[PDB]
Amino acid sequence: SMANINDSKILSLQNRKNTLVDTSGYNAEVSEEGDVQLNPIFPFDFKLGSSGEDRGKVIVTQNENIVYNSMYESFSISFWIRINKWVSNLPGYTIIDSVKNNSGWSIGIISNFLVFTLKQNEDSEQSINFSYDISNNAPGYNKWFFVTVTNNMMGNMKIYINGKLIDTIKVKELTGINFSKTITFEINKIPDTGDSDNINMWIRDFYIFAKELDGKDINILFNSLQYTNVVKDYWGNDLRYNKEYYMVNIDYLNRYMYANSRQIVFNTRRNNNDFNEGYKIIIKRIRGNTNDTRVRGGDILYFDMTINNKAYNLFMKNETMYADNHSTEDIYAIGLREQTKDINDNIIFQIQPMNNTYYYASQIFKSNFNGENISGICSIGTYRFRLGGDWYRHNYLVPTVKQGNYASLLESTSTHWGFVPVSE
Ligand SMILES: CC(=O)N[C@H]1[C@H]([C@H](O)[C@H](O)CO)O[C@@](O)(C(=O)O)C[C@@H]1O
Ligand SMILES: CC(=O)N[C@H]1[C@H]([C@H](O)[C@H](O)CO)O[C@](O)(C(=O)O)C[C@@H]1O
């Protein structure tokens, strides 16, 4: 139902033909100053940085009449945004500003909050915010998310994140508020809080609507702006074949991947503020869309890991498993085996996207070559092994495949796997 949603669209800031333009039909003027990077590939975002006098600035100047006839009753503002590195102690930055003469609206970030503000005058404002979960984001909330703010002078001001309502407040009397026709994208530090690291901000598809969109329409909009079958890396960018990742289990983000006697094991991270420990995997395609190197749901694939200059495949072992109390029926360890000339069945997996409001992840199923026989799901658990010279069995946290009726595990977060791109 996009046709009806789009009827009220009054600004549609998009990258078309390597140029930022308003495609809504109201012909807002758009200019760039400083360092503004345009992405030539989907999602065609623009990137701004915070440091230097030559930092990027994107200025949108709307038709003043469309503003006047739209903003004073009800409106919605939507856009995709990414911040790196959005650490929990971030100082204050205004990032998207529509304030002139001490009135208008503005969006800023501080600590773990993204804040939307109606500014009535120099002495009066009303704000709402999204705050990310710090305990689950020590490396920073550096992922793409979809913001939608809605306002109704006769009702509430709301902010949604990835299509989910996060904050709502009754709008107070804002008599005399004056909406500016100008919107300025630029990362501007607030000086009285009262030299930090540069941050980057990426933006794409910044829309404004002259109606208050409801939750249902916000989600339709959310989904219309993504390829939901393209699996995403941990920051929400397209997952790629032939590229190094840190593979993580959503239930164990504080663990990195290691290996011991060809058994993969999970060790506690020493650097909680980064993803920079342990071994990396590379995803290899068996079956998928050969037009690019993007990973899609339903693709058949396998995983490589290189240790001490030897390249292995992850594979489902065929040995009995032992656990302190749990039964281990149909549970098999995932370990590492030397590559061979031909793809062996026990290295073959099938991937599916598994996203939610706070994580981009996947589920990974044990598969045969043509995907006609899906026999299990990848999980994680603590089992008894003798590794690395051990005489006695010890407990290790290891990746596993659960076969038999794996359906019972489908809703478990233990089956959710993320892929963090390696910076170096
Ligand atoms: C020894 C060997 O032939 N290795 C080849 C492997 C194996 O065929 C598969 O990993 C199955 O083990 O496939 C590659 O595409 C890879 O994964 O990098 C190229 C590599 O040269
Ligand atoms: C493939 C594999 O498991 N390699 C592991 C090896 C083997 O355990 C060892 O060569 C045979 O026992 O030992 C390490 O180098 C080590 O403990 O320092 C870690 C490495 O990840």
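Going from the start of the chain as shown, residues are counted 1 onward.
Any Cβ shown, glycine's included, is placed from N, Cα and C.
Listed in Swiss-Prot for this protein:
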BINDING   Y252, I380, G381, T382, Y383, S414  ganglioside GD1a (d18:1(4E)) binding site
BINDING   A259, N260, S261, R262, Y279  ganglioside GD1b (d18:1(4E)) binding site
MUTAGEN   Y252 to A (Swiss-Prot position 1119)  Receptor-binding domain (RBD) no longer binds eukaryotic gangliosides GD1a or GM1a, reduced GT1b binding, GD1b binding unaffected. RBD fragment enters neurons but does not compartmentalize normally; uptake is not stimulated by K(+)
MUTAGEN   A259 to K (Swiss-Prot position 1126)  Receptor-binding domain (RBD) no longer binds eukaryotic gangliosides GM1a, GD1b, reduced binding of GD1a and GT1b. RBD fragment does not enter neurons; uptake is not stimulated by K(+)
MUTAGEN   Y279 to A (Swiss-Prot position 1146)  Whole toxin has dramatically reduced toxicity
MUTAGEN   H326 to A (Swiss-Prot position 1193)  No effect on receptor-binding domain (RBD) binding to eukaryotic gangliosides
MUTAGEN   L336 to F (Swiss-Prot position 1203)  Receptor-binding domain (RBD) has decreased binding to neurons. Whole toxin has greatly decreased toxicity. Decreased binding to mixed gangliosides
MUTAGEN   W391 to A (Swiss-Prot position 1258)  Receptor-binding domain (RBD) has greatly reduced binding of ganglioside GD1b, no longer binds neurons
MUTAGEN   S414 to Y (Swiss-Prot position 1281)  Receptor-binding domain (RBD) has decreased binding to neurons. Whole toxin has decreased toxicity and decreased binding to mixed gangliosides
Pairwise Cα distance maximum in Å, ganglioside GD1a (d18:1(4E))-binding residues per record: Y252, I380, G381, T382, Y383, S414: 16
Candidates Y252, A259, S261, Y279, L336 (recorded positions) - the one closest to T382 (ganglioside GD1a (d18:1(4E)) binding site) by CA: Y252
Distance, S414 (mutagenesis position) to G381 (ganglioside GD1a (d18:1(4E)) binding site) (CA atoms, angstrom): 8
Site diameter for ganglioside GD1b (d18:1(4E)), Å, by largest Cα distance between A259, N260, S261, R262, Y279: 14
Listed recorded positions adjacent to ligand 2, that is, members of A259, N260, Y279, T382, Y383 whose C-beta is under 6 A away: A259, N260
Winner by Cβ contact number (other Cβ atoms within 10 Å) across the recorded positions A259, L336, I380: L336
From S261, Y279, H326, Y383, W391, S414: recorded positions whose CA lies within 10 A of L336 (mutagenesis position): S261
Inter-residue Cα distance where the pair is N260 (ganglioside GD1b (d18:1(4E)) binding site) and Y279 (mutagenesis position), in Å: 12
Candidate with the highest Cβ count within 10 Å, taken from the recorded positions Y252, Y279, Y383: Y383
